[PDB]
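Have a look at the structure below before the remarks.
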Amino acid sequence: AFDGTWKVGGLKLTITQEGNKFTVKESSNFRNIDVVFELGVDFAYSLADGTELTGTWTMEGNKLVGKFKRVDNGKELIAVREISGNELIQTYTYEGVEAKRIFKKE
């Protein structure tokens, strides 16, 4: 069950779901921000009053895949990741470059 903390010491991360409604609590570097998404639903949101991404997020039991558009940069920033063992990685793919930070279940 995802309702748990998955992060590396110093940072914190927490997922929680009311039935099917997944919210992610991200604290890294120097900002804590939550992102809520429904399985296979499209939604637009502004993160930290800067990234305004409109996209649909699909979750497979151990697969997180979507596509989001951020006009205030390059109209395409996507997060895609699968869950391996007990850990969570997070990839931000913009234009055609993948950058990912590594985390694990707390």
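Note that the numbers count up from 1, one per residue, in the order the chain is shown.
The backbone N, Cα and C atoms fix where each Cβ goes, and this holds for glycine too.
Within 10 Å of the C-beta of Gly19 (mutagenesis position) there are 5 other C-beta atoms, taking all protein chains into account. Under its mutagenesis entries, Swiss-Prot includes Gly19 to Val (Swiss-Prot position 45) with the note: Small reduction in stability, impaired ligand binding.
Listed in Swiss-Prot is the mutagenesis experiment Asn29 to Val (Swiss-Prot position 55), annotated as follows: No reduction in stability. The secondary structure of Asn29 (mutagenesis position), as reduced to three states from DSSP, is coil rather than helix or strand.
In Swiss-Prot, a published mutagenesis experiment is listed as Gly50 to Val (Swiss-Prot position 76), annotated Reduced stability. Applying an 8 A CB threshold to same-chain residues 6+ apart, the list for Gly50 (mutagenesis position) reads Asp72. For the recorded site, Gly50 (mutagenesis position), the DSSP three-state label reads coil.
Residues or ranges marked as tetradecanoate binding site in Swiss-Prot (evidence: experimental evidence): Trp57, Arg81. Take the CB of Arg81 (tetradecanoate binding site) and look out to 10 A: across all protein chains shown you find 15 other CB atoms.
Marked as hexadecanoate binding site by Swiss-Prot: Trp57, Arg81.
Experimental mutagenesis at this site is recorded by Swiss-Prot as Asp72 to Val (Swiss-Prot position 98), annotated: Reduced stability. Annotation note: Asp72 (mutagenesis position) sits in a coil segment as assigned by DSSP.
Sequence-distant neighbours of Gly85 (mutagenesis position) (same chain, six or more apart, CB under 8 Å from its CB) are absent. DSSP assigns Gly85 (mutagenesis position) to coil, not to a helix or a strand. Here the residue is the original one, while Swiss-Prot reports the published mutagenesis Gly85 to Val (Swiss-Prot position 111) with the comment Small reduction in stability, impaired ligand binding.
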Tell me the Cβ neighbour count for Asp72 (mutagenesis position), meaning other Cβ atoms within 10 Å of its Cβ, over all protein chains shown.
-> 11
Counting Cβ neighbours within 10 Å across all chains shown, tell me which of the recorded positions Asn29, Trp57 comes out on top.
-> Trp57
Cα-Cα, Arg81 (tetradecanoate binding site) versus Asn29 (mutagenesis position), nearest Å, comes out at 20
Between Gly19 (mutagenesis position) and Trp57 (tetradecanoate binding site), find the distance joining the two CA atoms and give it rounded to the nearest Å.
-> 16
Rounded to the nearest Å, what's the C-alpha distance separating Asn29 (mutagenesis position) and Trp57 (tetradecanoate binding site)? Just drop the number here, would you?
-> 24
